[PDB]
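Asks: If you scroll down you'll find the structure; I have some questions about it.
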Amino acid sequence: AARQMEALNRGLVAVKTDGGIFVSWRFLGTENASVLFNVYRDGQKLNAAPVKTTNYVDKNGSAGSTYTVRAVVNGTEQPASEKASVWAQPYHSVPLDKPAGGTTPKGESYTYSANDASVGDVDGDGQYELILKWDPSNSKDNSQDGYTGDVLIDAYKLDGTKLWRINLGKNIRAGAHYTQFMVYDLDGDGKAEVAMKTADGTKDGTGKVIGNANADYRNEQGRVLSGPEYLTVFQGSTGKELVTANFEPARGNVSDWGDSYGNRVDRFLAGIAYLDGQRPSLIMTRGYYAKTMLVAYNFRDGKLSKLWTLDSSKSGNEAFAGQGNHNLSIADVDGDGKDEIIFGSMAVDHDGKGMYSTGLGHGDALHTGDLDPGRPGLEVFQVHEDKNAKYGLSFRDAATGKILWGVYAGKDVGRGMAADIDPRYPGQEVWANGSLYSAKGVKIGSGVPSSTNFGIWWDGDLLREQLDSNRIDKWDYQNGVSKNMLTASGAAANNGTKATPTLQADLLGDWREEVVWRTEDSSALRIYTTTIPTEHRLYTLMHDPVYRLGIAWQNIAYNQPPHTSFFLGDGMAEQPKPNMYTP
Ligand SMILES: O=C(O)[C@H]1O[C@H](O[C@@H]2[C@H](O)[C@@H](O)[C@@H](O)O[C@@H]2C(=O)O)[C@H](O)[C@@H](O)[C@H]1O
Ligand SMILES: [Ca+2]
Ligand SMILES: [Ca+2]
Ligand SMILES: [Ca+2]
Ligand SMILES: [Ca+2]
Ligand SMILES: [Ca+2]
Ligand SMILES: [Ca+2]
Ligand SMILES: [Ca+2]
Ligand SMILES: [Ca+2]
Ligand SMILES: [Ca+2]
Ligand SMILES: [Ca+2]
């Protein structure tokens, strides 16, 4: 059946290039193969015949010019899109209200840098707002003791209007593995809510404190190991607390999670999953090294509701322990139209049953998509941390978990990538541990892409490019070397050596993905959209069931790139029209 997706505007963007005014727009999933377009500069039509593809270069437009696009459905023109002005720079600059540094109880001062982002349409105007986590200098991996400054989540319209700031406060430790924020229209009112784990002292967008404004559950290591734990759905448009229930999976004893000093307990992941196969559910997960819990929520009709819990420590679920990554994927792997949860080396079914465990355990990178088009169903490429794992890299049937192939590594293979980078081999290539492989497992020559981080559809072809740091690279499959396509100067990635963008997403223009990177001084976010023309028209990736969810989970823990439900790549079958509705 049809999934709830977002009512998007035309996402019409206009960028000044050397070649003229590059203009792209969304091919909406509401629209048919027969939909064509007309581009208007300042009110006059630029194309003789309606164009098929959703990008256009206006060789005569200037910076002052404004663009609209008109669809042509079934013979007749449609009402104009929103007016788009031309970006003077190849990025749009979103000025941030940069929070002042602070002092921890220990006298240590910290500063803020803009960190992981997510997007939602929070005021329902058809355009994505940027939901931005601020990270304090002293933020901590679960293994490191020390106090951390307050986590701050801002929401920004692309014009730079700071809608609100949520201050998570003293009782939410700052760090990659702590706050996993879900930004999504959970209840289908066309506006996104922001849901995340909150604590006493959490100050919402209106300046209201959740729970006990004065409670301080920070232990002397600056961890928060006692005290209540909340889940708050916030109103997107105001940052107003909508509902706050107690967080699940509950902490219990720190030790249940496989250590006593407070590491494994605070290993959060979060997702959006269409578990009913139609409307989004919220997934909050705790732990992955040993004890592992996934609980599913619906936020609907102003009510937060627990859908199910999977608990590794509950009898029968033994296999589903120690399998989680610092990331997850959400997809319909059994073709039943409901989403399952690729949870590293294990998969949780749409009803919360553990489907399989490869038993290969924890890893730092996970890739779920149609990695092998010549095989029906989805494949999961996964790398594994444990040096004695049967494989360091596994390539498995996403549905059954049966390993189609793996390669024994012998060490911590800490990065893995799937992407169609080589058209000489049908499907997405995978690379980890100094070797690039075909979907079938055949080692492709020698050499790998210079990054094993993100893949991004950035240029005009169906091959995916690589993203790492402030760079987008392209794989020269014939020569076996990576080539740089973009270095975003003055922009920087986040999360140290994970070097993730603030966000990567198709959030404006055509099917290629935008990168959002904070400036070095986090005074602004830079939205880069591609100006490389493509002859391919694809539905906005944000209307792809697997991709859109992928964006929801991008921020979580160790940011993975988003994948599409269908094989998008060289020799792909014409893509399915998405089975969707908007509110
Ligand atoms: O990919 C990387 O840059 C690293 O990921 C893991 O390191 C994580 C942090 O980035 C690191 O600074 C430290 O706090 O530990 C983290 C973790 O253990 O997950 C790997 O441990 C590194 O080898 C490297 O791959
Ligand atoms: Ca909006
Ligand atoms: Ca909503
Ligand atoms: Ca399914
Ligand atoms: Ca299922
Ligand atoms: Ca790891
Ligand atoms: Ca396949
Ligand atoms: Ca390929
Ligand atoms: Ca490409
Ligand atoms: Ca785009
Ligand atoms: Ca993250």
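Residue numbering in chain A adheres to Swiss-Prot, whereby the residues present occupy positions 38-620 in order.
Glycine too: its Cβ is placed from the backbone N, Cα and C atoms.
Got these off Swiss-Prot a minute ago, pasting:
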BINDING   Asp158, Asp160, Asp162, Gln164, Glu166  Ca(2+) 2 binding site
BINDING   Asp222, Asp224, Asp226, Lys228, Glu230  Ca(2+) 3 binding site
BINDING   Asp407, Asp409, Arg412, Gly414, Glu416  Ca(2+) 7 binding site
BINDING   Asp457, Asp459, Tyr462, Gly464, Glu466  Ca(2+) 8 binding site
MUTAGEN   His363 to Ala  Strongly reduced catalytic activity
MUTAGEN   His399 to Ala  Strongly reduced catalytic activity
MUTAGEN   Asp401 to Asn  Strongly reduced catalytic activity
MUTAGEN   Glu422 to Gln  Loss of activity
MUTAGEN   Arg452 to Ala  Strongly reduced catalytic activity and reduced affinity for substrate
MUTAGEN   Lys535 to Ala  Strongly reduced catalytic activity and reduced affinity for substrate
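Looking at the shown structure, what environment does each listed feature sit in?
Replies: Neighbour density for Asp162 (Ca(2+) 2 binding site): within 10 A of its CB lie 15 other CB atoms from the protein chains shown. According to its DSSP assignment, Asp162 (Ca(2+) 2 binding site) is coil.
Around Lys228 (Ca(2+) 3 binding site), a 10 Å sphere centred on its CB holds 21 further CB atoms from the protein chains shown.
Within 10 Å of the C-beta of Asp407 (Ca(2+) 7 binding site) we count 28 further C-beta atoms, all protein chains included.
Around the Cβ of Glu466 (Ca(2+) 8 binding site), the same chain contributes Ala455, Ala456, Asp457, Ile458, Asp459, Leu473, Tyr474, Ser475, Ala476, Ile481, each under 8 angstroms and 6 or more positions distant in sequence.
Taking the Cβ of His363 (mutagenesis position) as reference, residues of its chain lying under 8 Å away and at least six apart in sequence are, in sequence order, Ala213, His214, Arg304, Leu306, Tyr325, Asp401, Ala594, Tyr595.
Take the CB of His399 (mutagenesis position) and look out to 10 A: across all protein chains shown you find 23 other CB atoms.
Its Cβ taken as reference, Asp401 (mutagenesis position) is surrounded by 23 other Cβ atoms within 10 Å in the chains shown.
Remark: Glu422 (mutagenesis position) has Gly398, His399, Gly400, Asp401, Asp449, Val450, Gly451 as non-local neighbours, by Cβ distance under 8 Å and separation of at least 6 in sequence.
According to DSSP, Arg452 (mutagenesis position) sits in a coil region rather than a helix or strand. Cβ neighbour count for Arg452 (mutagenesis position): 19 (other Cβ atoms within 10 Å of its Cβ, all protein chains included).
DSSP assigns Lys535 (mutagenesis position) to a helix.
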Asks: Taking DSSP three-state, what's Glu230 (Ca(2+) 3 binding site) in: helix, strand or coil?
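Replies: Going by the DSSP assignment, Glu230 (Ca(2+) 3 binding site) falls within a strand, counted as strand.
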Asks: Just jot down the residues in the same chain as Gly464 (Ca(2+) 8 binding site), at least 6 apart in sequence, with C-beta under 8 A of its C-beta; none if empty.
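Replies: The list for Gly464 (Ca(2+) 8 binding site) reads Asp407, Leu408, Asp409, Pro410, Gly411, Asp457, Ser475, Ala476, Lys477, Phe604, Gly606, given in order along the sequence.
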Asks: Would you mind sorting out which binding-site residues among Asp162, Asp222, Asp224 put a C-beta under 6 angstroms from ligand 6?
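Replies: If the test is a Cβ under 6 Å from any atom of ligand 6, the answer is none.
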Asks: Roughly how many Å separate the Cα of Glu166 (Ca(2+) 2 binding site) from that of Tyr462 (Ca(2+) 8 binding site), to the nearest whole number?
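Replies: That comes out at 38 Å between the alpha carbons.
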Asks: Within 10 Å of the Cβ of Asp158 (Ca(2+) 2 binding site), how many other Cβ atoms can you find? Include all protein chains, please.
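Replies: Result for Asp158 (Ca(2+) 2 binding site): 23 neighbouring Cβ atoms inside 10 Å.
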Asks: Indicate the candidate from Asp160, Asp409, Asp457 with the smallest number of other Cβ atoms within 10 Å of its Cβ, considering only these binding-site residues.
Replies: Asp160
Asks: In whole Å, how far does the CA atom of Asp224 (Ca(2+) 3 binding site) lie from that of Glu416 (Ca(2+) 7 binding site)?
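Replies: Pair distance, Cα basis, whole Å: 30 Å.
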Asks: Quick check for the class: what is the C-alpha distance, in angstrom and rounded, between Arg452 (mutagenesis position) and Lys535 (mutagenesis position)?
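Replies: Just about 10 Å between their Cα atoms.
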